[PDB]
Amino acid sequence: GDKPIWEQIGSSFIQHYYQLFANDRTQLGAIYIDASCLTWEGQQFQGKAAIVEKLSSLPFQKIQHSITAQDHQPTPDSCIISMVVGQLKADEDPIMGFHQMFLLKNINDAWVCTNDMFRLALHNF
Amino acid sequence: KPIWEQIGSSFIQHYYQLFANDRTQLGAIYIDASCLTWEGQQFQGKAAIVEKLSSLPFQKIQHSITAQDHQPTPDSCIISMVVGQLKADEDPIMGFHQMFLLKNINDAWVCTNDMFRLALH
(Lines of atoms letter the chains of each structure in order from A and count residues from 1; the text may use other names and numbers.)
(Lines give C-alpha, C1' and ligand atoms only; values in the text may rest on other atoms or scores of the structure.)
Protein backbone atom coordinates (compact mmCIF):
# COMPACT_ATOMS: atom_id res chain seq x y z
CA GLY A 1 0.00 0.00 0.00
CA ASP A 2 2.98 2.35 -0.55
CA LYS A 3 6.59 2.08 0.62
CA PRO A 4 7.41 -1.68 0.59
CA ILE A 5 7.76 -3.36 4.00
CA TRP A 6 11.27 -4.63 3.21
CA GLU A 7 12.33 -1.04 2.58
CA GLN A 8 10.88 0.06 5.90
CA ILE A 9 12.45 -2.80 7.84
CA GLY A 10 15.78 -2.52 6.01
CA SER A 11 16.51 1.18 6.35
CA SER A 12 15.32 0.79 9.95
CA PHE A 13 17.92 -1.93 10.52
CA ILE A 14 20.70 0.07 8.85
CA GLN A 15 19.80 3.04 11.03
CA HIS A 16 19.87 1.06 14.24
CA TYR A 17 23.00 -0.87 13.24
CA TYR A 18 25.28 2.12 12.56
CA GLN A 19 24.07 4.21 15.47
CA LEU A 20 24.90 1.31 17.78
CA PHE A 21 28.17 0.90 15.93
CA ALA A 22 29.12 4.42 16.99
CA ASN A 23 27.86 4.36 20.58
CA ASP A 24 28.58 0.89 22.00
CA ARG A 25 29.82 -1.91 19.78
CA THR A 26 29.70 -4.45 22.61
CA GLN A 27 25.90 -4.31 22.19
CA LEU A 28 25.66 -5.57 18.61
CA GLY A 29 24.98 -9.12 19.75
CA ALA A 30 21.27 -8.37 20.01
CA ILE A 31 20.74 -7.91 16.25
CA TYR A 32 22.40 -11.19 15.30
CA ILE A 33 21.26 -14.72 16.00
CA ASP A 34 23.65 -17.33 17.27
CA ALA A 35 24.18 -18.92 13.87
CA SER A 36 25.32 -15.64 12.28
CA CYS A 37 28.22 -15.01 9.92
CA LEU A 38 30.43 -11.93 9.43
CA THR A 39 33.10 -11.02 6.87
CA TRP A 40 35.34 -8.08 7.82
CA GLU A 41 38.01 -7.22 5.23
CA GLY A 42 38.07 -10.68 3.72
CA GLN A 43 37.84 -12.28 7.17
CA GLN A 44 34.92 -14.50 8.09
CA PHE A 45 33.52 -14.99 11.60
CA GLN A 46 30.85 -17.45 12.64
CA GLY A 47 28.45 -17.49 15.57
CA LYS A 48 27.23 -14.51 17.56
CA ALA A 49 30.08 -14.54 20.11
CA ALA A 50 32.92 -14.40 17.58
CA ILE A 51 31.14 -11.55 15.79
CA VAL A 52 30.51 -9.27 18.76
CA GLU A 53 34.05 -9.97 19.94
CA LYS A 54 35.63 -9.14 16.58
CA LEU A 55 33.68 -5.88 16.41
CA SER A 56 34.56 -5.06 20.01
CA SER A 57 38.27 -5.11 19.18
CA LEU A 58 38.39 -2.64 16.27
CA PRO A 59 41.14 -0.04 17.13
CA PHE A 60 38.83 2.96 16.49
CA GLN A 61 37.50 5.46 19.03
CA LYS A 62 35.16 7.83 17.18
CA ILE A 63 33.35 6.77 14.01
CA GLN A 64 30.80 8.35 11.70
CA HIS A 65 28.77 7.10 8.74
CA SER A 66 26.98 8.56 5.73
CA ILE A 67 24.66 6.14 3.94
CA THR A 68 24.97 7.27 0.32
CA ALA A 69 22.77 4.56 -1.08
CA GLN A 70 20.86 1.58 0.33
CA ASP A 71 18.99 -1.07 -1.65
CA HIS A 72 16.51 -3.57 -0.17
CA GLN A 73 14.78 -6.58 -1.77
CA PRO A 74 12.79 -9.53 -0.39
CA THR A 75 14.25 -12.97 -1.06
CA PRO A 76 12.48 -16.23 -2.00
CA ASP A 77 12.93 -17.55 1.54
CA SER A 78 11.06 -14.61 3.05
CA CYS A 79 14.19 -12.67 4.04
CA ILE A 80 15.44 -9.16 3.34
CA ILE A 81 18.79 -8.61 1.68
CA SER A 82 20.33 -5.13 1.80
CA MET A 83 23.25 -3.45 0.09
CA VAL A 84 24.91 -0.33 1.48
CA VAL A 85 27.34 2.02 -0.23
CA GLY A 86 28.54 5.05 1.69
CA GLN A 87 31.39 6.79 3.45
CA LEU A 88 32.94 6.92 6.90
CA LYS A 89 35.59 8.80 8.84
CA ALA A 90 37.41 6.95 11.60
CA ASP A 91 38.90 9.45 14.04
CA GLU A 92 41.35 11.54 12.05
CA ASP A 93 41.72 8.86 9.42
CA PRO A 94 40.97 10.17 5.91
CA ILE A 95 37.36 9.96 4.75
CA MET A 96 36.88 6.66 2.92
CA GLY A 97 34.26 4.78 0.97
CA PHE A 98 32.89 1.36 1.89
CA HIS A 99 30.17 -1.14 1.21
CA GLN A 100 28.29 -3.43 3.54
CA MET A 101 25.61 -6.09 3.15
CA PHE A 102 23.01 -7.46 5.52
CA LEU A 103 20.62 -10.38 5.32
CA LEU A 104 17.76 -9.98 7.75
CA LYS A 105 15.51 -12.81 8.84
CA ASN A 106 12.28 -12.80 10.86
CA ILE A 107 12.70 -14.69 14.11
CA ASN A 108 10.74 -14.46 17.35
CA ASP A 109 8.71 -11.99 15.29
CA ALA A 110 11.68 -9.60 15.09
CA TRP A 111 14.11 -9.06 12.24
CA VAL A 112 17.63 -10.24 12.95
CA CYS A 113 20.84 -10.33 10.95
CA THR A 114 22.18 -13.69 9.78
CA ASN A 115 24.76 -12.53 7.28
CA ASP A 116 26.89 -9.38 7.33
CA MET A 117 29.73 -8.32 4.99
CA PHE A 118 31.99 -5.28 5.30
CA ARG A 119 34.88 -3.94 3.24
CA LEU A 120 36.56 -0.54 2.95
CA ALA A 121 36.82 0.92 -0.54
CA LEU A 122 40.59 1.09 -1.01
CA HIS A 123 42.14 4.04 -2.82
CA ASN A 124 44.05 3.33 -5.99
CA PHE A 125 47.67 4.50 -6.41
CA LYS B 1 38.93 -23.09 -0.65
CA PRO B 2 35.56 -23.09 1.21
CA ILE B 3 32.74 -24.61 -0.85
CA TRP B 4 30.73 -21.40 -0.69
CA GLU B 5 33.66 -19.60 -2.32
CA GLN B 6 33.92 -22.17 -5.08
CA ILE B 7 30.22 -21.77 -5.97
CA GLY B 8 30.15 -17.95 -5.75
CA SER B 9 33.41 -17.35 -7.66
CA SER B 10 32.34 -19.74 -10.39
CA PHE B 11 29.04 -17.84 -10.58
CA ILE B 12 30.49 -14.31 -10.82
CA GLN B 13 33.01 -15.47 -13.46
CA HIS B 14 30.12 -16.94 -15.41
CA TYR B 15 28.10 -13.78 -14.83
CA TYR B 16 30.82 -11.31 -15.87
CA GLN B 17 31.94 -13.46 -18.77
CA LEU B 18 28.38 -13.33 -20.13
CA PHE B 19 28.02 -9.66 -19.28
CA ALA B 20 31.14 -8.83 -21.28
CA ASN B 21 30.46 -11.12 -24.25
CA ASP B 22 26.77 -11.91 -24.83
CA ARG B 23 24.39 -9.86 -22.66
CA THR B 24 21.26 -11.30 -24.32
CA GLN B 25 22.05 -14.71 -22.80
CA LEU B 26 22.37 -13.41 -19.22
CA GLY B 27 18.99 -15.00 -18.54
CA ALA B 28 20.79 -18.30 -18.06
CA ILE B 29 21.77 -17.32 -14.52
CA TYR B 30 18.42 -15.95 -13.30
CA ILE B 31 14.95 -17.39 -12.61
CA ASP B 32 11.60 -15.90 -13.67
CA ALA B 33 11.08 -14.46 -10.17
CA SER B 34 14.51 -12.82 -10.01
CA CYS B 35 14.85 -9.22 -8.82
CA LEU B 36 17.48 -6.65 -9.78
CA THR B 37 18.15 -3.16 -8.47
CA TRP B 38 20.36 -1.24 -10.90
CA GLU B 39 21.58 2.25 -10.00
CA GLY B 40 18.54 2.42 -7.73
CA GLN B 41 16.02 1.36 -10.38
CA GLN B 42 14.23 -1.95 -9.82
CA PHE B 43 13.54 -4.55 -12.52
CA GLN B 44 11.36 -7.49 -11.45
CA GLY B 45 11.39 -10.80 -13.26
CA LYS B 46 13.78 -12.42 -15.75
CA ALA B 47 12.10 -10.72 -18.72
CA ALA B 48 12.57 -7.18 -17.38
CA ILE B 49 16.07 -7.80 -16.02
CA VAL B 50 17.59 -9.25 -19.19
CA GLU B 51 15.97 -6.53 -21.31
CA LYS B 52 17.49 -3.90 -19.01
CA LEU B 53 21.03 -5.29 -19.15
CA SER B 54 20.76 -6.22 -22.82
CA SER B 55 19.81 -2.70 -23.91
CA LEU B 56 22.39 -0.66 -22.00
CA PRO B 57 23.70 1.89 -24.59
CA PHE B 58 27.01 0.22 -25.48
CA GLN B 59 28.79 -2.51 -27.47
CA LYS B 60 31.15 -3.78 -24.74
CA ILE B 61 31.42 -3.40 -20.99
CA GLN B 62 34.44 -4.90 -19.20
CA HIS B 63 34.57 -5.76 -15.51
CA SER B 64 37.57 -6.13 -13.22
CA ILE B 65 37.11 -7.35 -9.67
CA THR B 66 39.24 -5.62 -7.09
CA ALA B 67 37.89 -7.89 -4.38
CA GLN B 68 35.19 -10.51 -3.91
CA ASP B 69 33.72 -11.90 -0.70
CA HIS B 70 31.46 -14.96 -0.46
CA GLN B 71 29.36 -16.42 2.36
CA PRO B 72 26.93 -19.26 3.15
CA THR B 73 23.60 -18.70 4.90
CA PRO B 74 21.59 -20.82 7.33
CA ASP B 75 18.96 -21.62 4.69
CA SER B 76 21.32 -23.04 2.03
CA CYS B 77 22.00 -19.85 0.03
CA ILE B 78 25.20 -17.99 -0.90
CA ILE B 79 25.87 -14.24 -0.88
CA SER B 80 28.47 -12.90 -3.31
CA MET B 81 29.70 -9.33 -3.05
CA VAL B 82 32.04 -7.64 -5.50
CA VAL B 83 33.85 -4.32 -5.70
CA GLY B 84 35.71 -3.45 -8.88
CA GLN B 85 36.03 -1.46 -12.08
CA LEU B 86 34.20 -1.40 -15.39
CA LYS B 87 34.57 0.40 -18.71
CA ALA B 88 31.82 1.01 -21.28
CA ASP B 89 33.21 1.41 -24.83
CA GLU B 90 35.42 4.53 -24.84
CA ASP B 91 33.83 5.94 -21.71
CA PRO B 92 36.15 6.52 -18.71
CA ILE B 93 36.73 3.76 -16.15
CA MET B 94 34.25 3.72 -13.27
CA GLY B 95 34.03 2.03 -9.89
CA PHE B 96 31.07 -0.13 -8.88
CA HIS B 97 29.62 -2.46 -6.28
CA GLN B 98 27.54 -5.57 -6.88
CA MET B 99 25.94 -8.21 -4.71
CA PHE B 100 24.29 -11.48 -5.73
CA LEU B 101 22.15 -13.80 -3.60
CA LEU B 102 22.33 -17.34 -4.97
CA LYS B 103 20.16 -20.40 -4.46
CA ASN B 104 20.14 -23.95 -5.81
CA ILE B 105 16.85 -24.51 -7.68
CA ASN B 106 16.29 -27.41 -10.10
CA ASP B 107 19.77 -28.63 -9.19
CA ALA B 108 21.72 -25.60 -10.32
CA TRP B 109 22.88 -22.42 -8.67
CA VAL B 110 21.01 -19.34 -9.89
CA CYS B 111 20.82 -15.65 -8.87
CA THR B 112 17.58 -14.55 -7.23
CA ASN B 113 18.66 -11.14 -5.94
CA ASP B 114 21.04 -8.72 -7.68
CA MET B 115 21.98 -5.17 -6.64
CA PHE B 116 24.33 -2.94 -8.62
CA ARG B 117 25.78 0.51 -7.82
CA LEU B 118 28.11 2.84 -9.69
CA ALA B 119 31.00 4.35 -7.78
CA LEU B 120 30.97 8.08 -7.23
CA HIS B 121 34.54 9.30 -7.77
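Going by Swiss-Prot, the residues shown for chain B are 4-124, listed in order.
Positions of Cβ are set from backbone N, Cα and C atoms, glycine also.
Per Swiss-Prot, mutagenesis B:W7 to A is noted as: No effect on interaction with GDP-bound RAN. Decreased interaction with nucleoporins. Decreased localization to the nuclear pore complex. Decreased GDP-bound RAN and other proteins nuclear import. Non-local contacts of B:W7 (mutagenesis position) by the CB criterion (under 8 A, 6+ apart in sequence, same chain) comprise B:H73, B:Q74, B:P75, B:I81.
Record note (Swiss-Prot) on the mutagenesis of B:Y19 to A: Loss of interaction with GDP-bound RAN. Loss of GDP-bound RAN nuclear import. The C-beta environment of B:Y19 (mutagenesis position), restricted to residues of the same chain at least 6 apart in sequence and closer than 8 Å, consists of B:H66, B:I68.
Swiss-Prot gives this note for the published mutagenesis B:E42 to K: Loss of interaction with GDP-bound RAN. No effect on interaction with nucleoporins. Loss of GDP-bound RAN and other proteins nuclear import. In the shown protein chains, 11 other C-beta atoms lie within 10 A of the C-beta of B:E42 (mutagenesis position).
Among the mutagenesis experiments that Swiss-Prot reports, B:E42 to D is described with the note: Loss of interaction with GDP-bound RAN. Loss of GDP-bound RAN nuclear import. DSSP assigns B:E42 (mutagenesis position) to coil in the three-state reduction, outside any helix or strand.
One entry in Swiss-Prot concerns the mutagenesis experiment B:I64 to A. Its note says: No effect on homodimerization. Decreased interaction with GDP-bound RAN. Loss of interaction with nucleoporins and localization to the nuclear pore complex. All protein chains included, B:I64 (mutagenesis position) registers 16 other Cβ atoms within 10 Å of its own Cβ. The DSSP secondary structure for B:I64 (mutagenesis position) is strand.
Here the residue is the original one, but Swiss-Prot notes a mutagenesis experiment at this spot, B:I64 to Q: No effect on homodimerization. Loss of interaction with GDP-bound RAN. Decreased interaction with nucleoporins and localization to the nuclear pore complex.
Within 10 Å of the C-beta of B:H66 (mutagenesis position) we count 17 further C-beta atoms, all protein chains included. Among the sequence features in Swiss-Prot, the mutagenesis site B:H66 to A is noted as follows: Loss of interaction with GDP-bound RAN. No effect on interaction with nucleoporins. Decreased proteins nuclear import.
Under DSSP, B:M84 (mutagenesis position) is assigned to a strand (E or B) in the three-state scheme. Sequence-distant contacts of B:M84 (mutagenesis position), defined by Cβ-Cβ distance under 8 angstroms and a gap of at least six in the same chain, are B:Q71, B:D72, B:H73, B:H100, B:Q101, B:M102, B:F103. Quoting Swiss-Prot on the mutagenesis of B:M84 to E: Decreased homodimerization.
All protein chains shown were included, and the count of other CB atoms within 10 Å of the CB of B:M102 (mutagenesis position) stands at 26. Recorded in Swiss-Prot as a mutagenesis result, B:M102 to E carries the remark: Decreased homodimerization.
In the three-state DSSP classification, B:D117 (mutagenesis position) falls within a strand. In Swiss-Prot, a mutagenesis experiment is listed as B:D117 to N, annotated with the note Decreased interaction with GDP-bound RAN. No effect on interaction with nucleoporins. No effect on proteins nuclear import.
Annotation of the published mutagenesis B:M118 to E in Swiss-Prot: Loss of homodimerization. Decreased interaction with GDP-bound RAN. Decreased interaction with nucleoporins. Decreased localization to the nuclear pore complex; the original residue is retained in the structure shown. In sequence order, B:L39, B:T40, B:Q101, B:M102 make up the list of same-chain residues 6 or more apart from B:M118 (mutagenesis position) whose Cβ falls under 8 Å from its Cβ.
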Spatial neighbours of B:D117 (mutagenesis position) that are distant in sequence (at least 6 apart) but have CB under 8 A:
B:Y33, B:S37, B:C38, B:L39, B:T40, B:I52, B:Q101, B:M102, B:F103, B:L104
Name, in order along the sequence, the mutagenesis positions among B:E42, B:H66, B:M84 with a Cβ closer than 8 Å to any chain A Cβ.
B:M84
